[PDB]
Number of protein chains: 2
Amino acid sequence: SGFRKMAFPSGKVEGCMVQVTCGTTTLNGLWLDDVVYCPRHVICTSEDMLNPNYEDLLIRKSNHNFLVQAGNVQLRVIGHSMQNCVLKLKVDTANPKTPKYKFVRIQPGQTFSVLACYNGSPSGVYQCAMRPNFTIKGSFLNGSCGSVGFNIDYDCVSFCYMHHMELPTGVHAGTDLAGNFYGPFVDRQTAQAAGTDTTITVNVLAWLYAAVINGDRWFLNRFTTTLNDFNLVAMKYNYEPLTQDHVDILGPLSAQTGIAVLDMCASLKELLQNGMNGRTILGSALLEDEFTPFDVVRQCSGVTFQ
Amino acid sequence: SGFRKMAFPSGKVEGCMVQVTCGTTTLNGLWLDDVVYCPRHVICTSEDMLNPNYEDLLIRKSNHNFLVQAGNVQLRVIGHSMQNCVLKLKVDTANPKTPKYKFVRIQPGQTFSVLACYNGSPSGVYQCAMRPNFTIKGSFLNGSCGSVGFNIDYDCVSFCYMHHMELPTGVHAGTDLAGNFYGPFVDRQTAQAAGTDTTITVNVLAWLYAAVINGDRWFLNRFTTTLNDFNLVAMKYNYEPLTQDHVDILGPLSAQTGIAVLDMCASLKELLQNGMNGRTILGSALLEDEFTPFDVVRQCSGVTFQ
Ligand SMILES: *[C@H](O)[C@H](C[C@@H]1CCNC1=O)NC(=O)[C@H](Cc1ccco1)NC(=O)[C@@H](NC(=O)OCc1ccccc1)C(C)C
Ligand SMILES: *[C@H](O)[C@H](C[C@@H]1CCNC1=O)NC(=O)[C@H](Cc1ccco1)NC(=O)[C@@H](NC(=O)OCc1ccccc1)C(C)C
């Protein structure tokens, strides 16, 4: 027992991290087979950052302009192209540590592990969620661009996120691995506001189940509600509406705890309108929303990955 | 910017994990060079669990009684011995994925990453701390014993923790890699109470600095205090005394933020006597105590590991 913000083990991803240097810019890249993926704003210069034309800037460049370190092994660029906001550097050596992988686009509310990297070297791993406003609340410093977010399915790494930029509120923005931003952001140093965030209701419910599974249960009750009446309350407190689809994903946890989903909704409703009143749940004093139902089941039942 | 409970990248450790099966008991082992380390209670049986005499139980086992899975490669035990509460299984193949490593014993307050494993397969990685009562608040299921905790030092894995057992309050107890338990615990299915836990003061302060470094300043004040008067208040709030040594480790953070250590102590005192009044720090509504000063410096300046 216990419950922790758990990341996927990061070994298959560390094997894919390289350094990409172009002009004065150094960021990380993801080396899979003979392709190195990285943010196209690597091609920018300090005065290019404002409103660049990347098509102009990219055609402006040669294969030799891209320095790619795989440690002390320098990879030679034999071609390059741009797919949306990612640059694809074709190199003459296929990464012998390439795992089975996919490129997936995740939906808001879903979680993933991030291997924060600098200079091609992994610095740490942590769990995040795709916020409803398509930002992520991560920990990224200058140099961390090219860092990736991923889930693992048994033996397959599902890449879902690459880091690009930090918004003024301290949150972060990036792309899937096909280069399309999550949310309405663009890779330009121009004022862009994240949009109002909201709490991922289905994830709070999942975390309340993890609590019960772990013996926290001061918060339950005899009351029930209907989806409709609960969602009137979710609007008031800035929460994602709960769908019947969401109720359906919460089935397994509901059946394991023997607490109906709409009963745990009543519980969340009382927590929302009365607060926690000095007590904690799973060591937190806030309603935690960065655990999916999958996350809870996996951790509270010991799924492993090969 | 941003601040997350960040684990070390776990690749070097994943390459050392094996499955150890003896009798009806399966758990994880750590395979370094030609030695496989695992909890000695692997040699227990369901009725041996009570007050066993492991010296008796061990001399009475044979090398062939130990199944060691390195994935689908079965390792042959060629010798075994017991160092305190770990079993050291000598095998005829040295792990080709052995990293530079050290066995360290950590002090209370220090942190480490845990690679939670089942059947020799990594399930997830998370950060923990050695609580002042020598438990850890981990996430551990049946089959997880033999999972290790570790820090990384540029290229060197400092192993510090091997999981053995869960205490009734849901927390976890274990040994260093030399087999000596942390705290007054023994590997016996008998009533043992963890003892009263206390908050790690030096770590709370360091996290308050992380907050400032990240722009959470809503808790600062003009007041100062002396170590004496502050410790008088740590006393009252079940906080760990602050030493002049502790004040000295916090120097670099103090210098980088321009907030004297005893000014930050005045801030913590006010947070303790008055609560946070519905506000959060670094996205927590509690005072967080599982970031060392070194964790904050690592994360707020991007230390990498090769
Ligand atoms: C890449 O390593 C780096 C990662 C950032 C740096 C600090 N924390 C991070 O996560 N990303 C950038 O420096 C990025 C370069 C770039 C060029 C074109 C698009 O991105 N720029 C940023 O992240 C900017 N953010 C930004 O432009 O946000 C909008 C904005 C608001 C106000 C005024 C101007 C722009 C930050 C470095 C500010
Ligand atoms: C090893 O995989 C397993 C991991 C545990 C199980 C669930 N979560 C974990 O972290 N460890 C054990 O099952 C361990 C075996 C053992 C043999 C000799 C010493 O330990 N036993 C436990 O963890 C016990 N805990 C325990 O004995 O605590 C004291 C106690 C309190 C009340 C009553 C009896 C004993 C649990 C399985 C109860």
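Per Swiss-Prot, chain B residues shown: 3264-3569, in order.
Determined via X-ray crystallography, 1.9 Å.
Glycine is treated like the rest: Cβ placed from N, Cα and C.
Per Swiss-Prot, these features apply:
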ACT_SITE  B:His3304  active site, for 3CL-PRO activity
ACT_SITE  B:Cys3408  active site, nucleophile
VARIANT   B:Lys3353 to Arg  In strain: Beta/B.1.351
VARIANT   B:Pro3395 to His  In strain: Omicron/BA.1, Omicron/BA.2, Omicron/BA.2.12.1, Omicron/BA.2.75, Omicron/BA.4, Omicron/BA.5, Omicron/BQ.1.1, Omicron/XBB.1.5, Omicron/EG.5.1
VARIANT   B:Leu3468 to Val  In strain: Zeta/P.2
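Here the features listed in Swiss-Prot are placed on the structure.
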residue   : record                            : CB count, 10 Å
B:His3304 : active site, for 3CL-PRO activity : 21
B:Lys3353 : variant position                  : 15
B:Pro3395 : variant position                  : 21
B:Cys3408 : active site, nucleophile          : 26
B:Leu3468 : variant position                  : 27
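When the recorded positions B:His3304, B:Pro3395, B:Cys3408, B:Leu3468 are checked against ligand 2, B:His3304, B:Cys3408 have a Cβ within less than 6 Å of one of its atoms.
For B:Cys3408 (active site, nucleophile), the nearest of the recorded positions B:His3304, B:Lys3353, B:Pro3395 in terms of C-alpha separation is B:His3304. Ranking the recorded positions B:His3304, B:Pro3395, B:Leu3468 by the distance of their Cα atoms from the Cα of B:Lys3353 (variant position) places B:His3304 first. A Cα-Cα distance of 25 Å separates B:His3304 (active site, for 3CL-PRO activity) from B:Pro3395 (variant position). In the three-state DSSP reading, the residue listed as 'active site, nucleophile' counts as coil. Secondary structure at B:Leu3468 (variant position), as computed by DSSP, is helix. Between the alpha carbons (Cα) of B:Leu3468 (variant position) and B:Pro3395 (variant position) lies a span of roughly 16 Å.
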